[PDB]
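Peer 1: Okay, here's the structure, questions in a sec.
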Amino acid sequence: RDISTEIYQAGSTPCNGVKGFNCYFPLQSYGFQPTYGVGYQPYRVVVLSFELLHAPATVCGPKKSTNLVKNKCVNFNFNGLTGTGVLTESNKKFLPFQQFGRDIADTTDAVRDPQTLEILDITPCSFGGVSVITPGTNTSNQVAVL
Amino acid sequence: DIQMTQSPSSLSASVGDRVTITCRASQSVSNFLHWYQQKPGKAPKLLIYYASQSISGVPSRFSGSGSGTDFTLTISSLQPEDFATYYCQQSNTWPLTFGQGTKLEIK
Amino acid sequence: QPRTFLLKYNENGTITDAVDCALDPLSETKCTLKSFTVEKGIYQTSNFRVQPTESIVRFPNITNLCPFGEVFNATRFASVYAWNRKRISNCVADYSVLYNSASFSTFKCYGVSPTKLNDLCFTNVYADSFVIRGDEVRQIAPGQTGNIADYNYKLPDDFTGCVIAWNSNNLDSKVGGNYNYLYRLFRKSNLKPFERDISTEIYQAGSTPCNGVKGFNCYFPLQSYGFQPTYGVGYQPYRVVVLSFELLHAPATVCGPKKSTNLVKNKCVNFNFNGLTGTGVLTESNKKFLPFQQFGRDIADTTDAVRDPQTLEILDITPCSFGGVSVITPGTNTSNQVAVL
Amino acid sequence: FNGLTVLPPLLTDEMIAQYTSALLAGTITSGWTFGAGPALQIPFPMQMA
Amino acid sequence: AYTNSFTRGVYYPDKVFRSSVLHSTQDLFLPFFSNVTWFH
Amino acid sequence: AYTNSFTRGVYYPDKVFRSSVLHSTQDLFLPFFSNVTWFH
Amino acid sequence: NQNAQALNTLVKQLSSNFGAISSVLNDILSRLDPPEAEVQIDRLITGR
Amino acid sequence: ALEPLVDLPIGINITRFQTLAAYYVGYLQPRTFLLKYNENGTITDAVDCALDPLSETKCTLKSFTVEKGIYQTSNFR
Amino acid sequence: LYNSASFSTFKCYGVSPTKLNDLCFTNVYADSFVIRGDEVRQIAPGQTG
Ligand SMILES: *[C@@H]1O[C@H](CO)[C@@H](O[C@@H]2O[C@H](CO)[C@@H](O[C@@H]3O[C@H](CO)[C@@H](O)[C@H](O)[C@@H]3O)[C@H](O)[C@H]2NC(C)=O)[C@H](O)[C@H]1NC(C)=O
Ligand SMILES: *[C@@H]1O[C@H](CO)[C@@H](O)[C@H](O)[C@H]1NC(C)=O
Ligand SMILES: *[C@@H]1O[C@H](CO)[C@@H](O)[C@H](O)[C@H]1NC(C)=O
Ligand SMILES: *[C@@H]1O[C@H](CO)[C@@H](O)[C@H](O)[C@H]1NC(C)=O
Ligand SMILES: *[C@@H]1O[C@H](CO)[C@@H](O)[C@H](O)[C@H]1NC(C)=O
């Protein structure tokens, strides 16, 4: 915010206090009349600047809460943090200023919950490639699956 | 700011001859130039104004012509009592600039 | 201070030890190796380069200055019926002498900003000049209509240019009236922008055409201002020099001034030669340039030499010395003393 | 050029030649016994024999 | 009076848990072995 | 009349100093051994 | 010859525009705004 | 090698021309040239890359002396 | 805020307009001022004036 009222110097010689020769006052007025057009009308701007996670999350929405379930593959939403995994008990003793734990390469490892402050661990759900043992279609269609 | 020059600097003349002195401007003064005459110990007087026209009340032994950046007058009948330093004066741009002088001398 | 640390966390979840990345090259090696224990050998930690100490700006010398003295400093400004258009081109136009002096009070440059004017490259400047009444400041503007706008001289709706004008009372006012300056009240056509109606026809209003005589409902449009020094500021002489601009039709030939900077040799500088920029060490050369060439390039399009403006010297561009920073260490068991290559 | 450096080799050109002169002197003097253990000299007709 | 800062001035960066990981961050830290000003 | 243009008609394309180097450029040029038309 | 020609190709690909208005980074910063000069720089970054 | 003299920013469209006892009028076409620069900076010899396939090998290899062998220089379509 | 038809210039970059309640934001900087009528374009990231 530039609230200062120092006069602007343009051409050559600094006046330093007198509005005059090459010395214009920086704060000039709108001067709104209702006879003006829509490109001259007032416009009450209210801009809502966010940052997306410089801080712990404080401004949530009006969506209803959901009861928690233990040791199952769920799609959780931890104050805007959307992810998948199972939610198990954890023995990681956090200091009370942490709100979430972070793993290697921008993946979230442990989150403490809203309304309860009980610590949870995020482990991803069980995945893996599938593989087929076959003797060939010329011999038999019996398939072992790995 | 107009570098106003004239050639020749010191030229001689005789009785009753036809002399031609020119005076040149750096920038275009196309139709506004005045011609003066100055005897020693005497204030000048207009001779030719706007490089073509002449003042009423001057002896018409001379006439002036020229445009662009080349200006002159021709004295068709010179007399020995002149011997004076001739001056040009433009009228186009500030500041107003004179010439150095063409002093006429008798042999 | 904005430093970079390397924190070691624990099985508790607490910080045990740390190093500073900018303290010494040993902990710089610990930062770039991401461990507290370095082994015996050589490691490249960072890149060293010589910074530009100061910059030099170079541009060709101004020997072709634009005729702004012929359009501002003139004895006879032509009137608005015979407003004088001069095309200003093939030179360098200085608007800083215009903006830095305040004989005027009414800049109001529509389109381009009044401040940033010497940097933009225009192509064609139309310097018009006319003298109007003192209260007609609002009429010379895009969009505004009236006598001076509609029937005298129209500025266009998308006008890009400055409306430079000073209100002079000493020069163009004669005691008794300067009747040389003239304007039109009555005209049967709204003038399109950049048009010049010098015709002296008789205006017919009511019923019957006069056609050569003057009388009842037949007004001569050519009427005098009649400037007097005892008038107010709305009736004072008002000397206008309006400058029209590019309108995207030509290549650029009229530009703003460019301040030259004195060169220093054998140092790492950030140079600018005729629009070609770069960072390097300038030194003398024995390479014979042909007289039309401005800069020389080596193998694979790297500028090896440049011809110096304003003195016709040939300067060799050597890039500033750079290399990786190598740290000799015996290992953290042996010693903490390091050597830097 | 910009961003390009050429690292010098650790073994120089006058000193790779010292290895080749050492291998030549060891070969001509001793056959192949310097490649096996200690350098045992031999006359060169007996070596070529 | 002036004192060496030694190896003090180390804090937690961004209120986030991390365990047994050599982590590099760039924040406003106190430099090691710098001069602090002593008032008594 | 017509004449073969031989190897004439080569200008400096870019006003750049170049030394001991083979340079390939793509501007408008007169082709070698083309028909140049002879007038009187 | 292969090493010097690979280095000469590596220097010679700095002159490529990669679809941008010019290949000189200071030239495309000196006359353009930041958030279109961003995508003009980014083409040169991914090409080089 | 023909040196430049002037560069005039006129920006007017030119389509036909006329000349004020004998002269040659040739026409320019957008073809690639290989230019040999001397140590002083002047052009010593030049090679038109669209004249014959020997000059296509010269413009491909960027040399005025080609060695013995086979060179893939262009594509027939 | 979204269902109020008094506004005509909601005009939201960053987070998309239609899914806005579902995220939980941390710091919301509700600034407020009054400007000249055709200066809608200058309050935008990048457009200058
Ligand atoms: C149009 O005319 C004006 C007025 O003559 C020019 O403005 C500058 O005015 C000042 C004083 O009025 C003068 O500056 C002089 O500079 C010299 C050298 O520094 C100094 O020795 C003198 O004592 C004096 O201060 C001079 O008339 C003029 N300055 C110049 C020409 O550099 C104005 O430049 C003219 N041209 C335009 C395009 O406006
Ligand atoms: C299928 O297998 C049998 C014996 O293994 C073989 O004789 C036969 O040729 C095979 N079929 C084909 C199409 O190769
Ligand atoms: C806490 O720190 C101690 C000290 O090294 C460590 O032995 C222990 O494993 C940590 N964790 C717990 C849960 O006590
Ligand atoms: C020092 O050496 C010992 C064995 O010689 C090793 O166990 C120890 O880890 C080393 N210290 C380090 C790498 O900090
Ligand atoms: C280069 O120019 C110098 C002086 O003009 C001359 O002596 C020399 O022979 C030239 N080198 C050539 C033509 O290879």
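Chain A is numbered as in Swiss-Prot; the shown residues are, in order, 466-611.
Technique stated in the header: electron microscopy, 3.7 Å.
Including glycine, each Cβ sits where the backbone N, Cα and C put it.
Copying in the features that Swiss-Prot gives for the protein in this structure:
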MUTAGEN   A:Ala475 to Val  Increased resistance to neutralizing antibodies
VARIANT   A:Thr478 to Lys  In strain: Delta/B.1.617.2, Omicron/BA.1, Omicron/BA.2, Omicron/BA.2.12.1, Omicron/BA.2.75, Omicron/BA.4, Omicron/BA.5, Omicron/BQ.1.1, Omicron/XBB.1.5, Omicron/EG.5.1
VARIANT   A:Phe486 to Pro  In strain: Omicron/XBB.1.5, Omicron/EG.5.1
VARIANT   A:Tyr505 to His  In strain: Omicron/BA.1, Omicron/BA.2, Omicron/BA.2.12.1, Omicron/BA.2.75, Omicron/BA.4, Omicron/BA.5, Omicron/BQ.1.1, Omicron/XBB.1.5, Omicron/EG.5.1
MUTAGEN   A:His519 to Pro  Increased resistance to human covalescent sera neutralization
VARIANT   A:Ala570 to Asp  In strain: Alpha/B.1.1.7
Peer 1: Given the recorded positions A:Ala475, A:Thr478, A:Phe486, A:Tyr505, A:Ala570, find the one whose Cα is closest in space to the Cα of A:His519 (mutagenesis position).
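Peer 2: With Cα distances computed to A:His519 (mutagenesis position), the winner among A:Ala475, A:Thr478, A:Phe486, A:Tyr505, A:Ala570 is A:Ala570.
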Peer 1: A:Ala570 (variant position) has how many other Cβ neighbours within 10 Å of its own Cβ?
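Peer 2: For A:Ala570 (variant position), the 10 Å Cβ neighbour count is 5.
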Peer 1: Return only the integer: C-alpha distance in Å from A:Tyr505 (variant position) to A:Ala475 (mutagenesis position).
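Peer 2: Between the alpha carbons of A:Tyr505 (variant position) and A:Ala475 (mutagenesis position) there are 28 Å.
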Peer 1: Using all protein chains in view, find how many other C-beta atoms are within 10 Å of the C-beta of A:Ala475 (mutagenesis position).
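Peer 2: Excluding its own Cβ, the number within 10 Å is 14.
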Peer 1: Would you kindly give the Cα-Cα distance separating A:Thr478 (variant position) and A:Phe486 (variant position), rounded to the nearest Å?
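Peer 2: Here the two Cα atoms lie 8 Å apart.
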Peer 1: So if I measure Cβ to Cβ from A:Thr478 (variant position) and keep only same-chain residues at least 6 apart in sequence, which ones fall under 8 Å?
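Peer 2: Spatial neighbours, sequence-distant, of A:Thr478 (variant position): A:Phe486, A:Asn487.
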Peer 1: What count of other C-beta atoms do you get within 10 angstroms of the C-beta of A:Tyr505 (variant position), across all chains shown?
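Peer 2: That number is 14.
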Peer 1: Counting across all protein chains present, how many other Cβ atoms fall within 10 Å of the Cβ of A:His519 (mutagenesis position)?
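Peer 2: Neighbour count, Cβ to Cβ under the 10 Å cut-off: 9.
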Peer 1: Would you kindly determine which recorded positions in the set A:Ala475, A:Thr478, A:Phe486, A:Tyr505, A:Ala570 have their Cβ under 8 angstroms from any Cβ of chain C, listing them in sequence order or replying 'none'?
Peer 2: A:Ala475, A:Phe486
Peer 1: Validating a neighbour-count step here. Other CB atoms within 10 A of the CB of A:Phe486 (variant position): how many?
Peer 2: 12
Peer 1: Rounded to a whole angstrom, what is the C-alpha distance between A:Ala475 (mutagenesis position) and A:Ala570 (variant position)?
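Peer 2: Cα-Cα distance, A:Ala475 (mutagenesis position) to A:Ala570 (variant position): 53 Å.
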